[PDB]
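Engineer: Sharing a structure, written as structure tokens. Questions coming.
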Amino acid sequence: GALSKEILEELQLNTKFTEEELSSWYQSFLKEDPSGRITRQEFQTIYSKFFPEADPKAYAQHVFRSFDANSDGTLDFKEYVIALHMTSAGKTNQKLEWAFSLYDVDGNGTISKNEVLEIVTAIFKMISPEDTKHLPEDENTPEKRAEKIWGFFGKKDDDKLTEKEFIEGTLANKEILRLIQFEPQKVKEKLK
Ligand SMILES: [Ca+2]
């Protein structure tokens, strides 16, 4: 029941659901997954089903990991609902702390150049083959996009990017926001 309250607590104005609606979704969730827990592979299946034009396995794995920096174990209903909101609802700039957790692949508290490339590659694979030709030349491969992000942050190859700086840059430089953007529809849309 009151798992819905803590979901609302953590999404706040990001929510697309009332407490009653979340409880309804939860009861349906329990019919299909009675433990109230979903594994990474079950989570990946949701994205595979709903992004048929793409190759969403890596993306879904990184989103799952954003909760804990762990590929093992499960998400509960709260984390599952929050995950779907992060990928698919609301405004990117209301998600910046979560975005830091997405990009900090190993969970060590800072983002490295390789981590940016890993996440940018996973997001890139969410784009349909048809759409990637609308990409600007200097943003049309994962390497180009990740290096542009790293350059906008003023970083050398072995530098570390902190949460403070990530939040600042993603707020202030709209090119950084556009390039780190992780919601597939928003990448698609801005492209078009
Ligand atoms: Ca890291």
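Chain A is numbered as in Swiss-Prot; the shown residues are, in order, 7-198.
The header says X-ray crystallography, 1.5 Å.
Note: Cβ is positioned from N, Cα and C throughout, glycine not excepted.
Pulled these features from Swiss-Prot for this protein:
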- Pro40 to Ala: Reduces calcium binding affinity (MUTAGEN)
- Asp74, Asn76, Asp78, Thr80, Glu85: Ca(2+) 1 binding site (BINDING)
- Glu85 to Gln: Abolishes binding of calcium to EF-hand 2 domain. Abolishes calcium-dependent inhibition of GRK1 (MUTAGEN)
- 97-132: domain 'EF-hand 3' (DOMAIN)
- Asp110, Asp112, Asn114, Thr116, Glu121: Ca(2+) 2 binding site (BINDING)
- 147-182: domain 'EF-hand 4' (DOMAIN)
- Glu153 to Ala: No effect on calcium binding to EF-hand 2 and EF-hand 3 domains. No effect on interaction with GRK1 (MUTAGEN)
- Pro190 to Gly: Reduces interaction with GRK1 (MUTAGEN)
- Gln191 to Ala: Reduces inhibition of GRK1 activity (MUTAGEN)
- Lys192 to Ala: Reduces interaction with GRK1. Reduces inhibition of GRK1 activity (MUTAGEN)
- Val193 to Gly: Reduces interaction with GRK1 (MUTAGEN)
Engineer: What three-state secondary structure does DSSP assign to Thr80 (Ca(2+) 1 binding site)?
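Structural biologist: The three-state answer is strand.
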Engineer: Please identify, among the recorded positions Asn76, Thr80, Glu85, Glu121, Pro190, the one with the smallest Cα-Cα distance to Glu153 (mutagenesis position).
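Structural biologist: Result: the closest of the recorded positions to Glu153 (mutagenesis position) is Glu121.
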Engineer: Grab the same-chain neighbours of the domain 'EF-hand 3' (97-132) for me: Cβ-Cβ under 8 Å, and only residues 6 or more beyond its ends, written as numbers and ranges.
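Structural biologist: Distant contacts of the domain 'EF-hand 3' (97-132): 19-20, 57, 60-62, 64-65, 67-69, 71-75, 88, 138, 147-149, 151-152, 155-156, 161, 163-169, 172-173, 176-177, 183, 185-190, 192-193.
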Engineer: Sorry to bug you, but what's the C-alpha spacing from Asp74 (Ca(2+) 1 binding site) to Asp110 (Ca(2+) 2 binding site), rounded to the closest Å?
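Structural biologist: About 11 Å separate the Cα atoms of these two residues.
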Engineer: In whole Å, how far is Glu121 (Ca(2+) 2 binding site) from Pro190 (mutagenesis position) when you measure between their Cα atoms?
Structural biologist: 19
Engineer: Could you check which of the recorded positions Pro40, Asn76, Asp78, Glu153, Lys192 have their CB within less than 6 A of ligand 1?
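Structural biologist: Not one meets the Cβ criterion.
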Engineer: Considering only the recorded positions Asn76, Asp78, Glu85, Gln191, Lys192, which fall within 10 Å of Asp112 (Ca(2+) 2 binding site) when distances are taken between Cα atoms?
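Structural biologist: Taking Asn76, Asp78, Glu85, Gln191, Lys192 one by one, the ones whose Cα falls within 10 Å of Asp112 (Ca(2+) 2 binding site) are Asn76.
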Engineer: If you count other C-beta atoms within 10 angstroms, which of the binding-site residues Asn76, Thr80, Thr116 is the most crowded?
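Structural biologist: Result of the Cβ crowding comparison: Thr80.
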Engineer: Could you tell me the C-alpha distance between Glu121 (Ca(2+) 2 binding site) and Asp78 (Ca(2+) 1 binding site) in angstrom, no decimals?
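Structural biologist: Approximately 19 Å lies between the Cα of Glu121 (Ca(2+) 2 binding site) and that of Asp78 (Ca(2+) 1 binding site).
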Engineer: About how far apart, in whole Å, are the alpha carbons (Cα) of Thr80 (Ca(2+) 1 binding site) and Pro40 (mutagenesis position)?
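Structural biologist: Cα to Cα, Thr80 (Ca(2+) 1 binding site) and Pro40 (mutagenesis position) are separated by 13 Å.
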Engineer: Who sits close to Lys192 (mutagenesis position): which same-chain residues at least 6 apart have their Cβ under 8 Å from its Cβ?
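Structural biologist: The list for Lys192 (mutagenesis position) reads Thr98, given in order along the sequence.
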Engineer: Give me the Cα-Cα distance between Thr116 (Ca(2+) 2 binding site) and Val193 (mutagenesis position), rounded to a whole Å.
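Structural biologist: Pair distance, Cα basis, whole Å: 24 Å.
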